[PDB]
Amino acid sequence: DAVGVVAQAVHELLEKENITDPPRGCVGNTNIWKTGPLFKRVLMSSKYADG
Amino acid sequence: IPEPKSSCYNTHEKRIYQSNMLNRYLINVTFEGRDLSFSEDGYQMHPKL
Amino acid sequence: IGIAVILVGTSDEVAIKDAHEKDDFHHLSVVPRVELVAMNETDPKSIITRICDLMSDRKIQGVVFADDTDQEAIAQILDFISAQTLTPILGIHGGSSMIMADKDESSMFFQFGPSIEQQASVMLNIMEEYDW
Amino acid sequence: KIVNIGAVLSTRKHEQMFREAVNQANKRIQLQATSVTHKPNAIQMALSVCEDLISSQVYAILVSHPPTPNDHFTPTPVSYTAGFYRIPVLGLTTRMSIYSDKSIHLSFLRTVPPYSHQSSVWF
Ligand SMILES: *[C@@H]1O[C@H](CO)[C@@H](O[C@H]2O[C@H](CO)[C@@H](O)[C@H](O)[C@H]2NC(C)=O)[C@H](O)[C@H]1NC(C)=O
């Protein structure tokens, strides 16, 4: 079910895709990734009906 | 008085000690004239605003 | 006992000059041994790394801390930290303290700032003493 | 640019389940699948989740529970980490209500309705 959710999320992510990265690496990139909450709204707004 | 924990993570396999009632007193301490009695639920008392 | 004042990437060498103080009284004060380890603006993983490493460096039986950041998460991180070794922590200069409602069962942590009830109380006092 | 995701269980064959997942996904660029472990004394659990997933470009994480009946705060030590930078994650097993608040955790997204809501069935 969950991977179906993330599937439905991915091909909708192309509609905006202005994230440009989720910041990886440990040190240095101490800044809230400026699309975390928005992508979270997207993911929690995933509508499917078959799991 | 207790002792520093041997490890932040490895001491867990040997973290066998008493139950600390610190807050039962640590909440209640005040000196240097200015009183700093704390709250149980986790914040100050008489806060300066 | 081991006490430190960790500094997360600021222009606050004022701290480097701060701890020169004097309140020696006839209390226990068995081993007051302060410590001043600054760091760059770093990540929570390295934050905790240094936290419990320096805790394990020489001695630690009580911790204080401050930083300069927005109100996001560092307090919550420290809050969990407080649990795993039964130790008090007192965040200060509350860019590192925008207080959190709930607390774990047996975490000896505390922080400054007002409880939201107290904010209500003070705003009511203001509303009061001007008669509207 | 292929999305990467890591979970936590002993049915590591769920990785192949994630391959079938990307199959049904592109059917409905690509999506990859990664996996991590579990350890007691969750201090290092944060260390591990950092070292193993923040190394790559995560987008969402998965963690069920240990069937060990402790189950009080076993999901937390990761709800905080990726909560920093606010990387969304997904919840599987535990059902306590603490993990629901929008002010203490910005990370949980719950698949199993927590014990709280079951009140209404009595109503
Ligand atoms: C909290 O601490 C105070 C003192 O800081 C306790 O107060 C009483 O005992 C003190 C001992 O010297 C006196 O100085 C105080 O005057 C006395 N209080 C009053 C009102 O007379 C207090 O009992 C403590 N309470 C708890 C719950 O810990």
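By Swiss-Prot numbering, chain B shows 314-362, in order.
Heads up, the Cβ atoms here are built off N, Cα and C, so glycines get one too.
Of all the Cβ atoms in the protein chains shown, 10 others lie within 10 Å of the Cβ of B:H359 (mutagenesis position). Listed in Swiss-Prot as a mutagenesis experiment, B:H359 to A is described as follows: Normal zinc binding.
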B:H359 (mutagenesis position) - helix vs strand vs coil (DSSP): coil
